[PDB]
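Trainee: Please read through the structure below; I'll follow up with questions.
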Amino acid sequence: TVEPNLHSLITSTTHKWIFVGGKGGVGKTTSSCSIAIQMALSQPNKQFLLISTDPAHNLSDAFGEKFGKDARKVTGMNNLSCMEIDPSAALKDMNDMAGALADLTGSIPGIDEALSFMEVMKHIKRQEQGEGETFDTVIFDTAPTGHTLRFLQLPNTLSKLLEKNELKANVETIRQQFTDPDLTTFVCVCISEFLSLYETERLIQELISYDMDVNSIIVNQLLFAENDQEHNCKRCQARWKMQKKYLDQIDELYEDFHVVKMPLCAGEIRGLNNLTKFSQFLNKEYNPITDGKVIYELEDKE
Amino acid sequence: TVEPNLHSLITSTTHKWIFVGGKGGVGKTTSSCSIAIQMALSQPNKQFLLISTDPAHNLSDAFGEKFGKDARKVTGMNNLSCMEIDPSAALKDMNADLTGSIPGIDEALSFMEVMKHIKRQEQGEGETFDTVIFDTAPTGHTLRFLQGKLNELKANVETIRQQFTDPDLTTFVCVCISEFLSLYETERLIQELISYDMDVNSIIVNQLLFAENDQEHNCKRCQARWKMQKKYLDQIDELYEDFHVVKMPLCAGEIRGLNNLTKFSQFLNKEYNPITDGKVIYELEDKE
Amino acid sequence: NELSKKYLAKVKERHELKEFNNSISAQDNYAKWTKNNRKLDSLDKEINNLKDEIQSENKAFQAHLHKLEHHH
Amino acid sequence: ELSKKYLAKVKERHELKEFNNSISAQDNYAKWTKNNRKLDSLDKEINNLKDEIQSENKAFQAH
Ligand SMILES: [Zn+2]
């Protein structure tokens, strides 16, 4: 079978572009974080960047450190650096320094998406040049709502009507890297609940249509109430039954997938230390029996 | 302000058509059930029908009784009757280039078929129903049909649409839970109903924890959950102001049988209060 | 004319709103965020009605042409 | 033979649709999700057949 973790990705050296996405409050950010950390530790030789466009600006909250426009090394790490950036503000400034543009642009899908994206890229490059240091792999903390990457269809719709450039040529450059499974992949975050799962398939399908590799689902907030020594809450037990019920469905539906079943750490995970402690279970799958204390110790501090 | 319950609907005498809808495991069925029961008890003079198209056929599970094609009086009740019916099977029995493609066509055919079936139930019985409560299917667009046999159809639909646009005649009740993804799906739904010119005034918010007012104060996890639930309640509140949003409690495990369904459906009428009403729930669970 | 002038204004206000909403946290601001979305689905209607009227203010002007020459 | 097949697809797709409408997506997420995947397939096949026919008109018409 396929392994129930992300070990093969964390260790991979071929990937430049790893996207983490998940709609609706399912762990997305600490997932982005956890992956980034694991990769960095597993590959001390490389330079990693966690970039986030999420408007909630919560890499800063996760790390309890204040990141921003300027790529900065995560404190207490020597190969992980983070930037939080709002692309609208970046795109808007470009329009500024530069209503008729909206009749043609505003309407077309992926146009504003692509412009916005290109802008981010440009910004990254500027970071490397000035620093004199370059990154080997970026990890995108995608925004929880929208279609950041629906601009990966532009090159198709723009050649069609061209018979009827700078941009379309950029996009085809990008799309070439993003279609290479060894170069770039997507990691879906979700929770074992119908509505989230549904949204998750929708996403997978959409990525597949863009010809983006998607091989990995992270399933957060699992309870494992059977293997719990408090065996306390009759309510959480009853919840665990739902969660379980769908795991079984997920299992027979994304067989060739790496579906990682992460545990629920009650409350919140913040700071490098705990984020780290916790991100280990993306590599070597969590086991309620032996790994329990690790979680009960993260919570009891909280 | 607007009352945080469904009292005005349960007591209403003008309504013929009450739809209960909710996507994604949010209480929809025991909600359909609970409303039906409260209405029937509140208006003993009228005859009520709970009909469900949900493929899970779970009115039978809720009531722990076996209903089906044939409208049957809920045991231990004298004005509530239930039918579970699969419309595809009904439409298929009656039976693509032209139809299959067009939206609401198969929807409407399917619907009309249900209607027909109901009428057949009344005629034969000699008894008619005063109000139906539709347990809608959790996925689809049952009612997107609200936008010689051709004419026949369009003329039927316009007949229906006339009754379904009358706010005093028919209304929709949304079910959801205090969680982003469900809320979102919920607005989507409201918007869609508004576009059909269907009255929508009431949201039921199931599975709330009220962990603050709980004497076990046990689970640090359910506490932390309660904080999310709360967080959104506050959002819901300032967004559906003129709505009747009922904030129902979480009865852990499952509600089955007339007795408990009843005990529980009282809180749609007089809003639940964690302080005084706690035991009622803790007594439903502890039996379970 | 005044119809194009407005169509552009709408198309522009709608756009500006879109980008502003893309800077709000839908999970941390569900009410505000949901509101702005409702405003967008409105503008899309207004803008698709203006667009339809203009397309039909062509059919209206255009009918005044074929009427001229070949009504003769 | 193109029309013959287009009808067959359009019909199999329909029959599947109605069968899926009788399954509980919450109680049968795997099965149910599968059948949906099959539908989004058939819609492709059927929209390709429809496009080929429309272009087997342009092919005959050019003659
Ligand atoms: Zn608990």
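We number chain B the same way Swiss-Prot does; the residues here are 4-98, 127-178, 214-354, in that order.
Quick reminder: no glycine exception, Cβ is built from N, Cα and C everywhere.
So Swiss-Prot lists these for the protein:
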- B:26-33, B:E245, B:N272, B:315-322: ATP binding site (BINDING)
- B:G30 to R: Abolishes ATPase activity, leading to secretion of resident ER proteins (MUTAGEN)
- B:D57 to N: Abolishes ATP hydrolysis (MUTAGEN)
- B:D57: active site (ACT_SITE)
- B:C285 to S: Prevents dimerization; when associated with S-288 (MUTAGEN)
- B:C285, B:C288: Zn(2+) binding site (BINDING)
- B:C288 to S: Prevents dimerization; when associated with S-285 (MUTAGEN)
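Please situate the listed features within the shown structure.
Mentor: The Cβ neighbour count for B:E320 (ATP binding site), using a 10 Å radius and every protein chain shown, is 14.
Listed in sequence order, the residues of the same chain lying 6 or more apart from B:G30 (mutagenesis position) and placing their CB within less than 8 Å of its CB are B:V241, B:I243, B:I270, B:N272, B:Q273, B:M314. DSSP assigns B:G30 (mutagenesis position) to coil in the three-state reduction, placing it in neither a helix nor a strand.
With a 10 A radius on its CB, B:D57 (mutagenesis position) counts 21 other CB atoms from all the protein chains.
When other Cβ atoms within 10 Å of the Cβ of B:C285 (mutagenesis position) are tallied across all protein chains shown, the result is 20.
Neighbour count (other Cβ atoms within 10 Å of the Cβ, all protein chains): 24 for B:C288 (mutagenesis position). Secondary structure at B:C288 (mutagenesis position), as computed by DSSP, is helix.
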Trainee: Measuring Cβ to any atom of ligand 1 with a strict under-6 Å cutoff, which of the recorded positions B:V29, B:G30, B:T32, B:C285, B:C288, B:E320 qualify?
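Mentor: If the test is a Cβ under 6 Å from any atom of ligand 1, the answer is B:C285, B:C288.
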Trainee: C-alpha of B:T32 (ATP binding site) to C-alpha of B:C285 (mutagenesis position): distance in Å?
Mentor: 27
Trainee: Looking at the ends of the gap, B:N98 and B:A127, with 28 residues missing, what is their Cα separation in Å?
Mentor: 11
Trainee: Reduce the DSSP letter at B:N272 (ATP binding site) to three states and note it down.
Mentor: strand
Trainee: For B:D57 (mutagenesis position), identify the closest of the recorded positions B:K26, B:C285, B:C288, B:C317, B:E320, judging by Cα separation.
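Mentor: If we rank B:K26, B:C285, B:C288, B:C317, B:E320 by Cα distance to B:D57 (mutagenesis position), first place goes to B:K26.
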Trainee: My list of recorded positions is B:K26, B:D57, B:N272, B:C317; which of them have a Cβ under 8 Å from any chain A Cβ, in sequence order?
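Mentor: Out of B:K26, B:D57, B:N272, B:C317, B:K26 lie under 8 Å of chain A.
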